[PDB]
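Undergrad: Take a look at the following structure, please.
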Amino acid sequence: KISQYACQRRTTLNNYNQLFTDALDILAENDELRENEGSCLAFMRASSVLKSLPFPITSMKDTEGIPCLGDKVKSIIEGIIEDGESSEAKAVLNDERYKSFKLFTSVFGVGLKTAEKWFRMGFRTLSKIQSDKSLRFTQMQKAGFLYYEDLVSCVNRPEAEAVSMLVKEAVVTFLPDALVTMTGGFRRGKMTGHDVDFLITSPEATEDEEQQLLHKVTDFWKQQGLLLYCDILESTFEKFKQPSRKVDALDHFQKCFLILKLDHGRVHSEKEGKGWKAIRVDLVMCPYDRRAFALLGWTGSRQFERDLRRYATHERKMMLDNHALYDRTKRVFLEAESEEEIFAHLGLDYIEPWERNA
DNA sequence: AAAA
Ligand SMILES: [Mg+2]
Ligand code: NA
Ligand SMILES: [Zn+2]
C-alpha cells in the first residue's frame, strides 16, 4: 500500500509516468497562476504519487490502490491513455495568460504580481517589456534581464561543482572550520537546475562571526569582479521559538541570493562566446546545532518537505521546520546531528536525498 | 520577490 505521504515513498529520477506527470504539473501550475490553491494541491499530490511508481501506467486498472487520484485526475489519465496527449494540459499551454505568466516569471525578479501587471498592460513578449521607455524595473529585474540567456539555460553538474569550489574557497578563507554542503535538486541527483544552493555552518564560529561570513564572502567576490547581483537577508532566527505551524514554512536563517560570474576555465566538462556564464547561487548560514534541520529543509523537494511537515503534525503531534523539531506530547525540542536522526525521531524509514524527488 |  503506497502511502499518501511523499516522506513514506521513494521517488527517484527514473520517472516512468512523465506523460501523465508533465500534464498534471502544467495543470497544477495553471491553478497556481489562477490563484486556485486547492486544485493546485490536488494536482501536485497526484503528480507526486505517480512520480514514485516503479512502472508506467498503461491502463486505468494500473491506477487501482494508488492514493491521491481523484475523479478529475483519473479523467486526465484516461485521456492521455486514449491518444498519448492531455487535451486539458494542451489548452493550458495555448492559453494566453498562462504563456505570458510563464514567460514573464522566467525573468529573475519577476513574480506573479509584476507578471499580472504587465499582462493587463497588454505586454506579451520580453522584447516589448525590455525596450519599453515608460516601465520602471527593480534592481533584481535589471539583473534578470541583463543575464537572461545565461539564467534561463540550465545549470549542469560540472557548472554546479565549479560553483561549489568557488563557494568553499571563499568561505574557508574567513571560517576554515566551516562545512559547506550543496543542497536543492543537485543533492537529490538532478543533472540540471535553475540555480545552485549551499548550506554553510561552522562548529566554532561566534554569533557575530556567523553573521559576518556572508558579508565577507560577497565583498571578496565583489573585489574579484565576480558578484553580478547580491541581496543579503539578515537572520530573524529565534533560538527558543516553537517551529512553524504553516503549510509552507518560512526560513528565518541569514541567506543571500546571488548571481555569480562563472569563468569557463573553472568548469571541467566534456565541452565559447564571452568566456563566462551568469549563475544563480543561494547561500544559507545556520547555527551549527540546527544544521540537520536546515539541510533537510533545503534538500527538498518542495513536495517532500510539505509532506514531512504534514506527517510530523498529523501523525506524530510534532512540529517541524528548517530550524527545529518540537514534540508537543513530551513538551521538548528534539535534537539531531543528522537527517537520519530527524527521520528516526519522526518514526520514518530513512529516505535518501536521491529518493526525495517527490 | 528572492526561497527547497
Ligand atoms: Mg535548487
Ligand atoms: Na521570476
Ligand atoms: Zn536556490
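Note that chain A is numbered according to Swiss-Prot, with residues 149-419, 424-510 shown in order.
How was it done? The header gives X-ray crystallography, 2.1 Å.
Backbone N, Cα and C atoms are what each Cβ position is placed from, and that goes for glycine too.
Below are the features I grabbed from Swiss-Prot:
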BINDING   A:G333, A:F334, A:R335, A:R336, A:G337, A:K338, A:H342, A:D343, A:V344, A:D345, A:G449, A:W450  2'-deoxyribonucleoside 5'-triphosphate binding site
BINDING   A:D343, A:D345, A:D434  Mg(2+) binding site
MUTAGEN   A:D170 to A  Almost complete loss of exonuclease activity in TDT-L; when associated with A-29 and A-473. Decreased transferase activity in TDT-S; when associated with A-29 and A-473
MUTAGEN   A:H342 to A  Nearly abolishes enzyme activity
MUTAGEN   A:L398 to A  Nearly abolishes enzyme activity
MUTAGEN   A:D399 to A  Nearly abolishes enzyme activity
MUTAGEN   A:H400 to A  Reduces enzyme activity
MUTAGEN   A:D473 to A  Almost complete loss of exonuclease activity in TDT-L; when associated with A-29 and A-170. Decreased transferase activity in TDT-S; when associated with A-29 and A-170
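Are these features on the surface or tucked inside, and what touches them?
TA: DSSP gives A:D343 (Mg(2+) binding site) a coil state; it is part of no helix or strand. Neighbour density for A:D343 (Mg(2+) binding site): within 10 A of its CB lie 19 other CB atoms from the protein chains shown.
Around A:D170 (mutagenesis position), the C-beta neighbours below 8 angstroms that are at least 6 residues distant in the chain are A:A237.
The Cβ of A:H342 (mutagenesis position) lies under 8 Å from the Cβ of A:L299, A:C302, A:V303, A:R432, each on the same chain and at least six residues away in sequence.
Non-local contacts of A:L398 (mutagenesis position) by the CB criterion (under 8 A, 6+ apart in sequence, same chain) comprise A:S392.
Under a cutoff of 8 A between CB atoms, and with a sequence separation of 6+ in the same chain, the neighbours of A:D399 (mutagenesis position) are A:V436, A:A446, A:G449, A:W450, A:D473, A:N474, A:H475.
In the three-state DSSP classification, A:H400 (mutagenesis position) falls within coil. Every protein chain considered, the tally of other Cβ atoms within 10 Å of the Cβ of A:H400 (mutagenesis position) stands at 18.
Secondary structure from DSSP puts A:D473 (mutagenesis position) in coil.
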Undergrad: Return the count of C-beta atoms lying within 10 angstroms of the C-beta of A:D473 (mutagenesis position), excluding that atom itself.
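TA: Within a 10 Å radius of the Cβ of A:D473 (mutagenesis position) lie 24 other Cβ atoms.
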Undergrad: A:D434 (Mg(2+) binding site): which of the recorded positions A:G333, A:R335, A:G337, A:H400 have a C-alpha within 10 angstroms of it?
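TA: So far as Cα distances go, none of the recorded positions lies within 10 Å of A:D434 (Mg(2+) binding site).
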Undergrad: Per DSSP, A:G333 (2'-deoxyribonucleoside 5'-triphosphate binding site) is which: helix, strand or coil?
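TA: Reduced to three states, the DSSP call for A:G333 (2'-deoxyribonucleoside 5'-triphosphate binding site) is helix.
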Undergrad: Taking only the recorded positions A:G333, A:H342, A:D343, A:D345, which have a CB closer than 6 angstroms to any atom that belongs to ligand 1?
TA: A:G333, A:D343, A:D345
Undergrad: For ligand 3, list the recorded positions among A:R335, A:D343, A:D434, A:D473 whose CB atom is within a distance below 6 Å of it, in sequence order.
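TA: Only A:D343, A:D434 qualify.
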Undergrad: How long, in Å, is the gap between the C-alpha atoms of A:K419 and A:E424 where 4 residues are left unmodelled?
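TA: Cα to Cα, the distance spanning the unmodelled stretch is 10 Å.
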